[PDB]
Each structure stands twice: as C-alpha cells, then as structure tokens.
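Handing you a structure now.
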Amino acid sequence: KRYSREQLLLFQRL
Amino acid sequence: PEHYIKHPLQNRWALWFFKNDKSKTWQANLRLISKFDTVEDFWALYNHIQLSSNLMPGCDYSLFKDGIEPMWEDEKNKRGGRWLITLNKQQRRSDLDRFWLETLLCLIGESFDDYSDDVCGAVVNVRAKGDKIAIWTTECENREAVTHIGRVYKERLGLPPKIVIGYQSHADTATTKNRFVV
Ligand SMILES: CN1CN([C@@H]2O[C@H](COP(=O)(O)OP(=O)(O)OP(=O)(O)O)[C@@H](O)[C@H]2O)c2nc(N)[nH]c(=O)c21
C-alpha cells in the first residue's frame, strides 16, 4: 500500500 | 473518489511526544500519544495537535511504526542511524512545519519502495540552538537502502544539490561523523 504526496494531501482537503 | 471506505496505510503508526524535563531520565520523558492506520485517521490526528513550530524548545514529536519505540535502545534502532536535516532558529517559521509534514508523508505513504521496510520512523527536535528533523532507519550497513532513502528524501524535501545532508549511525551519535552523504 503506497500513496503519493498528492493523494495524501487530497484527503486533508476533502 | 470513493464514497464510504477509509484508506488503509501499509503500517500502523504511533505518534510520540517528548517534553524536556532535566530532572528526569531521557526515556522517562517520552509519552505515547496516539496510533492510527488510515489516511483519514492520520489527518484527524494532525489537525488536532500543535505545529512543531509552536512547541516549547526541548520538545520532540516522533512518528514510528507500531512496536518501535523512538529510542536507540529499541532492537530495530540499535543497529541503525538517521538521515539528519539541521535547521537554524530563523528557519523555524519558514521550513520546519512543511519539512516535518513532508517527512510524515514519506513515512505513511511508503515513499521509498522496497526500502521503506528499513524505515523505523522520524523525529523532529525543536531546540533553541537549532531544530532537527530526521528519518531513522533500521540498519546502517544496508547501503543500498540507506542511500536510496536519502536520495529520495532530499528530492522530496526539495533541497538544492549544493546542500548536502548526512546519515549518522546511532552508535556514533551515542558516544558525530556521517556514514553516507547526499
Ligand atoms: C535520542 N536520544 C537523546 N537521548 C539523550 O538526550 C540528549 C540530547 O539528545 P537530542 O535531544 O537527540 O539532541 P539535543 O537535545 O539537540 O542535544 P545534542 O545537541 O547534544 O544532540 C543525548 O545526549 C542523550 O543523552 C537519548 N538517550 C537514550 N538513552 N536513548 C535515546 O534514544 C536518546
């Protein structure tokens, strides 16, 4: 299970 | 764009706090705060605790994999070391919080491929003399892993090619030279 910076940062926003 | 499922992380992580109290032994001042294993639970913890730039000098945060205490003495740290980012006082405002968050994302995101298994965790030291962020890895003789981690981490922090960061063994830190440099 891997997530990029952008995918992780997206959930802070959503 | 999913509707109800949470997003599991590869590992369960523990956030630790350290409060500087010179009347105590070093490891008595470590408090385990909380643990999480999803992206949503990470953000919910992050948004509910202070930015490292607002902590008192002498304090630390550490994010480590579940079961690894953020100390040299742990079986997963004793043979290891750290990629060290040093900051002066005047970069606290501008760099500390965004570097620390970037480091958290490298950890929970498993950003070092196969070599993310070598990652134990990370520590931010807020200090009056100058703050430090580091990624702690399990084995300082895993040259392929240590070097890939540091190369990717420097790239992820966005640091110039002419600022060089160092990897220190915990055995050397305890008694510092660098084993590797990038
Ligand atoms: C990470 N540490 C730090 N530490 C104690 O805390 C002291 C300061 O370590 P630090 O907080 O990592 O750095 P800092 O406060 O900037 O001090 P310095 O500039 O001397 O490194 C060390 O000299 C050591 O005695 C430790 N002691 C034990 N037993 N195990 C550990 O894992 C650690």
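Following Swiss-Prot, chain B residues are numbered 31-205, 211-217, in order.
Determination method: X-ray crystallography, 2.2 Å.
For all residues, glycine too, the Cβ spot is worked out from N, Cα and C.
From Swiss-Prot, here are the annotated features:
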- B:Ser53 to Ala or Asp: No effect on phosphorylation level nor incorporation into eIF4F complex (MUTAGEN)
- B:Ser53 to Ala: Does not affect ability to rescue growth of yeast lacking a functional EIF4E/CDC33 gene (MUTAGEN)
- B:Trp73 to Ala: Abolishes binding to EIF4EBP1. Impairs interaction with DDX3X. Does not impair mRNA nuclear export. Does not affect affinity for ribavirin (MUTAGEN)
- B:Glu103 to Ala: No effect (MUTAGEN)
- B:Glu105 to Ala: Decrease in mRNA cap binding; when associated with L-102 (MUTAGEN)
- B:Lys119 to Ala: Higher affinity for EIF4G1 (MUTAGEN)
Do you know which of the mutagenesis positions B:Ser53, B:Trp73, B:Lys119 end up with C-beta under 6 Å from ligand 1?
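Once distances to ligand 1 are taken from each Cβ, none falls under 6 Å.
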Going by Cα-Cα distance, which of the mutagenesis positions (B:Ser53, B:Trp73, B:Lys119) sits nearest to B:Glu103 (mutagenesis position)?
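Checking each of B:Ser53, B:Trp73, B:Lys119 against B:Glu103 (mutagenesis position), the shortest Cα distance is to B:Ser53.
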Can you tell which of the mutagenesis positions B:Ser53, B:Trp73, B:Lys119 lies nearest to B:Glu105 (mutagenesis position) in space, using Cα positions?
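Closest recorded candidate to B:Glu105 (mutagenesis position) by Cα: B:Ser53.
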From the Cα of B:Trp73 (mutagenesis position) across to the Cα of B:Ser53 (mutagenesis position), what is the distance in angstrom?
34
How long is the line from the C-alpha of B:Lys119 (mutagenesis position) to the C-alpha of B:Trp73 (mutagenesis position), rounded to the nearest angstrom?
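Between the Cα atoms of B:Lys119 (mutagenesis position) and B:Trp73 (mutagenesis position), the distance comes to 27 Å.
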In this deposited model, 5 residues are left out between B:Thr205 and B:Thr211; how far apart are their Cα atoms, in Å?
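Computed span over the unmodelled residues is 8 Å.
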Checking B:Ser53, B:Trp73, B:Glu105 - which of these mutagenesis positions have a CB within less than 8 A of a chain A CB?
B:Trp73
Give the three-state DSSP assignment (helix, strand or coil) for B:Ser53 (mutagenesis position).
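Its secondary structure by DSSP: coil.
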